[PDB]
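Enquirer: Below you will find the structure I want to go over with you.
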Amino acid sequence: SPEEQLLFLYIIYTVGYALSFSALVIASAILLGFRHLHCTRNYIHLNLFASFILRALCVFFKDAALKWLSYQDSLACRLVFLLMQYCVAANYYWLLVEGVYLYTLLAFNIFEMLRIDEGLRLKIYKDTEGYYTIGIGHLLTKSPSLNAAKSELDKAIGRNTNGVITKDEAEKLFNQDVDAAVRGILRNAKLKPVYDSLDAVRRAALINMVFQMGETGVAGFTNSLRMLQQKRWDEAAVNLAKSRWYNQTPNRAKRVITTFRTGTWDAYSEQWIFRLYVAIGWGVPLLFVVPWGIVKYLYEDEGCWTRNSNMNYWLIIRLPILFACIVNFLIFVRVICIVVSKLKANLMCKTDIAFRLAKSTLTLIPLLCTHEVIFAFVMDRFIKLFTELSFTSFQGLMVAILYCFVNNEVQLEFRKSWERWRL
Ligand SMILES: CC1(C)CC([C@@H](Nc2ccc(-n3cnc(C(F)(F)F)c3)nc2)c2ccc(C(=O)NCCC(=O)O)cc2)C1
Ligand SMILES: CCCCCCCC/C=C/CCCCCCCC(=O)OC[C@H](O)CO
């Protein structure tokens, strides 16, 4: 039956957007409700969720206006259609920043953490404590003798120093120092169990402490190390604030303690970057959506602009999205090369956030951009292609699943809350 086919596809479409709307509101409520989920990653998720929620609101509004001049001739319809077009471009560009954030998350590590904290020195300098230092936090000897310090650096670099050391030599010594730090931790009886239980991010935090203080130094934090091994992060944060380390160097200590408490790099992020993300996800759609609306209002205005087959006006809305998908696939490829690298070199386990986040984002990219690339310049089997509506309806539900409901951290929050109710 012809009419029966159209009706049944209508049902699956509307229940797709119903399940998606409900799931996205529930998932955003989870991300906002639990305080431990308040990190930049989940904020980016919340903006993506909002774009999908608004898309669903447009769908329900268009459907609800069918009940009670026809609706195709009104201007309210053209406004709802323009808002929906905006939401679609927002989906694709917040997916773009999702991918960009993932890439930079894979590019940050202990080496960059320490290059921020310790600084770079070109010449020998006598630090406040009496130690001569150079490079990236490379302390030589407390011996108050510039002559002997330059010699001690000469044997530890290979060539004659004279005082000035190039950037390459400093990076070489920096790798040496970081490897010594990890070998120290694994050769310590009070630090190996906790380091082996920590995730890569909190591992880098522990290494940071060892790079500043020392192997036997941080082993003195008996009280904090025990509760770090017990997954009780917040207790250990407040405990680490009551330290000599926190009062001597507070700005570095707060960054490291944040990394322990949350397991993220948020304490090393620049805050204008997130504003550039919001200027991409919400701002750039505004930059090609509204001229399309202007030209469709002045030069192609017939039935809420549904007859979009005349001129270049279809391209000014489809070339930007193609752009956002092209880059999204290039990111898609590059990320893969990185992840399989870091997994093979045992720099990363499949239990870390970078891998799980790639496990979701690498799914969504070819799930949302492959249609746009395949039919790139095609303007316009009927039942079989009407199955695009089912997937575009269930898109937001899948976003809520892959970015909330199967996330391990939120499942932790639910079990922790039930445990609080029992005890
Ligand atoms: C629709 C499906 C049938 C596909 C989906 C599935 N996709 C998926 C699974 C594995 C790899 N993968 C492995 N190795 C590589 C390599 F090569 F390294 F890149 C990629 N890639 C893609 C999926 C499963 C599990 C999750 C998941 O737990 N999310 C929560 C993690 C989080 O948000 O914190 C997400 C997606 C399920
Ligand atoms: C709205 C219209 C519906 C269309 C929706 C169809 C989506 C099906 C995906 C096709 C992938 C094609 C290109 C993907 C590239 C292959 C790479 C790959 O398989 O990924 C490896 C990694 O391990 C895990 O993704």
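The count begins at 1 with the first shown residue.
Going by what the header records, the deposited coordinates were determined by X-ray crystallography, 2.8 Å.
Note that Cβ sites are derived from N, Cα and C of the backbone, with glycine treated the same way.
So Swiss-Prot says this about it:
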MUTAGEN   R41 to Q (Swiss-Prot position 176)  Decreases sensitivity to GLP-1
MUTAGEN   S360 to A (Swiss-Prot position 352)  Abolishes inhibition by negative allosteric modulators
MUTAGEN   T363 to A (Swiss-Prot position 355)  Abolishes inhibition by the negative allosteric modulators NNC0640 and PF-06372222, but does not abolish inhibition by MK-0893
Enquirer: Here the mutagenesis positions are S360, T363; which one has the lowest number of other Cβ atoms no more than 10 Å from its Cβ?
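Expert: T363, out of the mutagenesis positions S360, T363, has the fewest neighbouring Cβ atoms within 10 Å.
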Enquirer: In this deposited model, 7 residues are left out between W68 and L69; how far apart are their Cα atoms, in Å?
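Expert: So the two residues bracketing the gap are 10 Å apart at Cα.
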Enquirer: Which residues of the same chain, at least 6 positions away in sequence, have a Cβ lying under 8 Å from the Cβ of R41 (mutagenesis position)?
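Expert: The list for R41 (mutagenesis position) reads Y101, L105, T264, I353, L357, given in order along the sequence.
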Enquirer: Please compute the Cα distance from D380 to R381 in Å; 7 residues between them have no coordinates.
Expert: 13
